[PDB]
Amino acid sequence: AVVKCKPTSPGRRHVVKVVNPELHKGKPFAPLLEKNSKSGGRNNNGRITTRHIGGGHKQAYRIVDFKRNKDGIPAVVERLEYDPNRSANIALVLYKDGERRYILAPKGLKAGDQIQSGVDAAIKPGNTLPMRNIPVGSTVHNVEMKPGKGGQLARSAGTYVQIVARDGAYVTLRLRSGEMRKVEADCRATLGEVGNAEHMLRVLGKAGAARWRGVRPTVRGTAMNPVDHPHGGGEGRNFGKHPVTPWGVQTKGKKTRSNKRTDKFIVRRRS
Amino acid sequence: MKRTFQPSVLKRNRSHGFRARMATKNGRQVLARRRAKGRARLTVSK
RNA sequence: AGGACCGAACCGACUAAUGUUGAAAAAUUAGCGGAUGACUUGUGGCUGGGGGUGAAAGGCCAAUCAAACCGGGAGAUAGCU
RNA sequence: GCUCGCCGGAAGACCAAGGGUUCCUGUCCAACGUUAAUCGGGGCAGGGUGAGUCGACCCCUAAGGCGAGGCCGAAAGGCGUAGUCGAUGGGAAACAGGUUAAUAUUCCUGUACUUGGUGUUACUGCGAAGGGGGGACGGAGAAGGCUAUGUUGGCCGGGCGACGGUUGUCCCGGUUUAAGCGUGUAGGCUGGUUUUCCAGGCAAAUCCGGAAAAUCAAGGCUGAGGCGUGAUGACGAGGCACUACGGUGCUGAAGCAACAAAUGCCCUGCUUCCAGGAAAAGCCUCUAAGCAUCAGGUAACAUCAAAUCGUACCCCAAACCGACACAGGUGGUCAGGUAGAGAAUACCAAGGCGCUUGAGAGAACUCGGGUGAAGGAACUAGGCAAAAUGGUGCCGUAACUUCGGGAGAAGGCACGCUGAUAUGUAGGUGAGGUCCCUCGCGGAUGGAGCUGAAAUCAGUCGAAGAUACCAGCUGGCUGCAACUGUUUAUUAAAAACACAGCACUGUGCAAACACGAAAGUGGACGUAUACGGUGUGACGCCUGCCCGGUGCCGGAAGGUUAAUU
RNA sequence: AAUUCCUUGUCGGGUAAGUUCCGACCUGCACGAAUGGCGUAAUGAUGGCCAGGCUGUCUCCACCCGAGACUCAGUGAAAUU
């Protein structure tokens, strides 16, 4: 649910929390945990390659099964768990053979609901089948882009895609960005939508909340000196130049897609 | 007031020690120059 | 419950006086701010000079910074003293 | 040596880091010490650091480093796999007393413990670079049970007072004892045991996981402290023979109870919250390839081994970092009494110090303070500075507001001591006794003793009772920024920088973008409710007109247009 | 007006007297709507202004307690020339 904190002090007036009582109130599944060391936005050269990254709460990675290649073995959801590594929630599923795994939580999946994967699975939220067997027009998520490598599209809090067409060898999809992309009719996709829709309604409410997430403050660029940024300089607030990145790129319309390697799976990029 | 030099034997040897000098081509050139000059103490090892 | 309140440790440095060949190449004294947090601290590690890092002052990078330090080109050049 | 003064959450005690003999004894006083010096962290000489249990080494790994091959790069070299290093983290075991001029959990006395090797005996499925378990983990809060420790009483020893009183409800001191072993309590967690089956745990598995039955409800694990033992011992205030008044043998009384009580322990617990909280080994199990009247494994006993290095001394400082015997800086541990909410503050204990020139004088002036007639901001750029307010309880408290605030608004009243209510109350603690029992560290009743606020009434002293230290000035109007934060180390702390929020724009994942001649890495083990960049800067009401210019995003007929031919 | 040159604009409030301050006026030299406009409770070692209290800030300084200054003994600098 969405709850507005009372303004008992500054920094709590505008805080809006996403309280989900169904989430497990305990430790996660240890066998599916892994170490996850923070990088601070620095690469193997020790240089900051991405700015505004640093600090934050310690996190342990959860091994999430994005492939869903266990076909023909029914599984039952055990509980919903909070995952700090992603906006969506994860669910612990127990298979009939005794194997446990983590999957992205669909919209209306609770504890005790059954899921299945493969070509013979039924059309139910949480089930994963190749898009060839998925009826056209249905809503899916965690869509594979190449057969067997695991889902890569529609993995955020409340994202999803729609299968609009099926040429027979390729299936066209409408991504959350409005792009009309097509992939092979063998890429597994999961029925339903990732269920954390209320994620976008959260309001951090204060600077410290962002720092908990590991986001460091952003310095505009007009506030710097010309030696530091193209926007820097001026006696007061001048900014008499076209908006531009550091390193000198537009940032106000200039398209940067220069892949050209695919250039066939894209149809209606967006807008 | 805190001054610039805060001694630490472990950091002294890891930064300027004999093995650190020998681990890099330029470091070995430092030893060669000091040997040519006749330095009694090549490094800060002890 | 709280980047909540008062206030020691702890971390800061708003005002005044003293000091200014100082006790001290920035401190002392009386007050002052934060003090469960975007906090503070020990140990070790990583980022190297047109580069680093920077809640951005051209700040900081060994008392040195609008381009560190050491050696070399080098007895640079100086229509100037 | 006797007084005086100062610190006492240190200016005491113990360490790490760092230093490296500054430690102890004898001797010397040139230089060093801001003076003298017989003295010293100075000179010279000698002496001093004793470990299976403390630390290192060692086993294990984090960030990160290196890196066989490998990938990449004019050379140098870069990155990185298998691996191998790397603590600031995990991993076996010793306590008390005594002792040296200088070391001790290291020596001695007493009493313990741990991990291995070998051998004997009995019983035996043992076996790994593999599987599983465990190790193994956040913030805040809440009590409850304890101990360290303290106070008082009792007990024991001593004392009878330089000046009135002091044989008593008087005064001083002591009343200490560990690890280990046994007991397994307050309390925490978890339903047990047996059989059968199985797409999982890279193969296997009796182990883990999963499924289905049967059978009992009491099983197990964790666990401070207490009690017993350790201890017929040790220590012990003071005495008695020696006694160079420097000190040693022997002897040595009491050694209990109650109450208070931690920030320490139970607690790696419990409750709760979102920001969702290391790894690996040791350790416990599982079997594979293999080895099977072997080898190995379990238990008992015996025996042997546990090396090597550090150990002095300073360590908030005269020994470390600051050129100094320098008002500086420097992480961890210990935490007594009275008053107090308190680790504030005042005065003290243990302990340690008076800060390495003194002696006089009592001018101006400077520095740091005290007081002040009448006036009370007339000072001044400016109430700069100073003065002032200052505590607890009760009463009371405006505009405005985002309904939380504003607010401790403002303002007013009461505070000491003595007695009584009550020879010490409410409350807390809790003995004996009785009763119960699966009799145990048990339950109920029981209330002795101990401890002990707060309030009312009455009386009483002073100018003054929150008397000292300690300890908010308050209110009205207004600019700027919402706010907590951040910044020019060393003249600027701000209206600047961040900020949550908002918007535009890029980005379909081998993402954009960034660091890299490249490989590759970050972005991200993320996937458009995501990520990068830019501007704006909580919230409220809003954000109008202009696309000629410049930029950006599209367009296709035409014109012009490079290499090439 | 953190923006207004003329300028101490004009009027009103506050003062015995107000180039500052507060409220209006609009002749905006040269405001203006995300390089945001206008409001805004709370917050601020932030800027301006006015009160009560308070005082040696002052009229106008006086005295006193300490450390120097001064004298004696010991040690013994400096800039400059």
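Chain A is numbered as in Swiss-Prot; shown residues: 2-272, in order.
So this one's electron microscopy, 2.2 Å, going by the header.
A Cβ is built for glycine as well, from the same backbone N, Cα and C atoms used for every other residue.
Pulled from Swiss-Prot, these are the features on record:
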- A:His230 to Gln: Loss of peptidyltransferase activity in reconstituted ribosomes. No change in rRNA binding or assembly into ribosomes (MUTAGEN)
Specify the secondary structure state of A:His230 (mutagenesis position) as given by DSSP, simplified to three classes.
coil
Let me know how many other Cβ atoms fall within 10 Å of the Cβ of A:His230 (mutagenesis position).
19
